[PDB]
Amino acid sequence: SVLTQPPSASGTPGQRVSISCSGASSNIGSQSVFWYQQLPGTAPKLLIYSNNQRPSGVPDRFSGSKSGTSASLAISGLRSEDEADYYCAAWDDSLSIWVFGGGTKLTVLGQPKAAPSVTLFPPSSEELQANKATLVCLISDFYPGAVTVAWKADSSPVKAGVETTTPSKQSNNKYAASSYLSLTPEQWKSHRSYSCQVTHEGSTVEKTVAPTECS
Amino acid sequence: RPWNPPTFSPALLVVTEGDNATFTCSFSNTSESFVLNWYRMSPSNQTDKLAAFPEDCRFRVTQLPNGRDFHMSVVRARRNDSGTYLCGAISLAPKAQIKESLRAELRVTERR
Amino acid sequence: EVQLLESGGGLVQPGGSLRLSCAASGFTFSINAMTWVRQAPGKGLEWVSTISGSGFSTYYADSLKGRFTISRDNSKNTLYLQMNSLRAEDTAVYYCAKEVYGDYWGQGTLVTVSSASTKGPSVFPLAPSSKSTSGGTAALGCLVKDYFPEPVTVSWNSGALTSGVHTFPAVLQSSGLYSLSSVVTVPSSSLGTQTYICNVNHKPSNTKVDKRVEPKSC
Ligand SMILES: *[C@@H]1O[C@H](CO[C@@H]2O[C@@H](C)[C@@H](O)[C@@H](O)[C@@H]2O)[C@@H](O[C@@H]2O[C@H](CO)[C@@H](O)[C@H](O)[C@H]2NC(C)=O)[C@H](O)[C@H]1NC(C)=O
Ligand SMILES: *[C@@H]1O[C@H](CO[C@@H]2O[C@@H](C)[C@@H](O)[C@@H](O)[C@@H]2O)[C@@H](O[C@@H]2O[C@H](CO)[C@@H](O)[C@H](O)[C@H]2NC(C)=O)[C@H](O)[C@H]1NC(C)=O
Ligand SMILES: *[C@@H]1O[C@H](CO)[C@@H](O)[C@H](O)[C@H]1NC(C)=O
């Protein structure tokens, strides 16, 4: 993109952060700058129009400015809910196009720590009757949004048949992640127990299931 | 006594030479003594009046049935119509006073 | 007030074509410029095209090389995007938006450009038990296995239950099929009294599955 933005920006709760947008005389220099907020899992929304005006619904903690061929979005009183991708955009009168900036991921560091909740589901009766077996390790309510997942079958590490998602934000502003271990029914019944072990900030929560035990 | 200015939308309108371009001016009047003007900013940085409601022929203003909104249309836009536009509500009574909208931009492009 | 609703998304083969639609309400469509923007998974927004209210002015991203045509029908309050000679790189969410600058956006529709086959999901319950109970609350879920293409959406109890819900991102398995899970935290006292059903929608296969998640007695 011909509007360049920093790829990342960060602050801690209550602080003020600024996100820059750099362009040229044919765009930012001669045209209005607009900004957008894109929260995780959602469509963009208009945040600032005409360099510095807020649509209804946008709080006054968000402001925009422009000078020369550069523009800036400022966010005062940073909150967890502000974690999102921010884009600037403007018309370019040399090419007769609309241009979005490359986008800036805003992270809000220093939110309250929260250890993960872990729920380990054994294969369903229904799935086993369909000749398949999936262990489902669901991980929720944690902050910071980074975990490591390890699987065991009776104390030995398993790496084959594991798929894990990257943490993403929940409704309540904490993070969640998921991990799956795919087995055949025979493999499922081969071991006394299986465990999902989740490491978060150097500490670990482990959940166990057993084929002989209704879990 | 305070009163709110008109709003003027959209913030940016892009059209090719020969098309029409319509802005919307919205005004919550508190009485019936008012008039609505449509302006453009001159090179001089001065408001040039284009049209009014109630009532060159290329700039038209139309009052909608809802008793709030007005369509302000450039018919057969030209490249040199590119610039900054606004609307203004004039209270006629009890005190003659103008309140301007925010300004919006029109960009009129060359037909490829 | 303003509403924008995309349709026409889904799976298309490379070199194929697809027409997207966007139905609009809550504003005067005939005088309003309308726009398409797209976004590839994990990437930035990319403006595609804008059309004037009349249809007589259209603008396009240079990168498209005239493979796309924007059009509208003011009679029906509908915007269109004709996309031809589709390549893998066109795989993205396509958003309809109002104005050149997008004062309002639709939720988007995912276009997947692939020669792989459609497959609807198998849905399995993730049943609550003492082992998914945390005192006054309990977790239950649904496993949505082996579908293609994206996306699946999940609701609970037909949208009456939204609090405590989390639907995870999909995993892409080595099979080339996707799987995801949805979980919900509910009062542990409700496990015997309240039915919980996950509603799984897979529009690319015209499939919907409603799976009852019964508690285990252990
Ligand atoms: C707010 O103004 C509307 C519009 O008023 C008309 O247009 C103005 C520009 C000005 O020329 C007025 O003198 C005009 O009457 C008022 O709406 C109307 O009200 C009258 C009386 O009820 C009705 O006969 C007309 O049909 C209406 N016109 C429209 C287009 O709605 C409205 O009453 C004003 N509101 C207040 C609080 O005074
Ligand atoms: C651009 O607008 C002209 C003018 O339209 C008139 O003025 C507008 C502000 C609005 O009040 C319209 O309802 C009016 O019709 C359009 O030309 C007129 O179109 C009508 C209907 O087709 C026709 O009967 C008239 O003869 C036309 N008048 C003139 C001066 O040519 C024109 O079609 C518009 N161009 C577009 C939409 O591309
Ligand atoms: C606006 O441009 C037109 C040609 O597009 C020209 O005829 C007209 O004179 C211009 N306006 C002025 C300079 O008054």
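In order, the residues displayed for chain B correspond to 30-84, 92-148 in Swiss-Prot numbering, which applies throughout.
Heads up, the Cβ atoms here are built off N, Cα and C, so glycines get one too.
Listed in Swiss-Prot:
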MUTAGEN   B:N49 to A  Decreased N-glycosylation without affecting binding to binding to nivolumab drug
MUTAGEN   B:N58 to A  Decreased N-glycosylation without affecting binding to binding to nivolumab drug
MUTAGEN   B:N74 to A  Decreased N-glycosylation without affecting binding to binding to nivolumab drug
Quiz item: Quick one: 7 residues missing from B:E84 to B:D92, so how many Å between their CAs?
Solution: 12
Quiz item: Hey, which of the mutagenesis positions B:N49, B:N58, B:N74 is the loneliest by Cβ count within 10 Å?
Solution: B:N74
Quiz prompt | Collapsed DSSP category at B:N74 (mutagenesis position) | solution = coil
Exercise. Determine, to the nearest whole angstrom, how far the Cα atom of B:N74 (mutagenesis position) is from the Cα atom of B:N49 (mutagenesis position).
Key: 24
Self-check item: mutagenesis positions close to ligand 1 - of B:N49, B:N58, B:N74, only those whose C-beta is under 6 Å away
Solution: B:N58
Exercise. Kindly point out which of the mutagenesis positions B:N49, B:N58, B:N74 have a C-beta less than 6 Å from some atom of ligand 2.
Key: B:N49
Practice problem: State the Cα to Cα distance, in Å, between B:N49 (mutagenesis position) and B:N58 (mutagenesis position), rounded to an integer. | Solution: 28
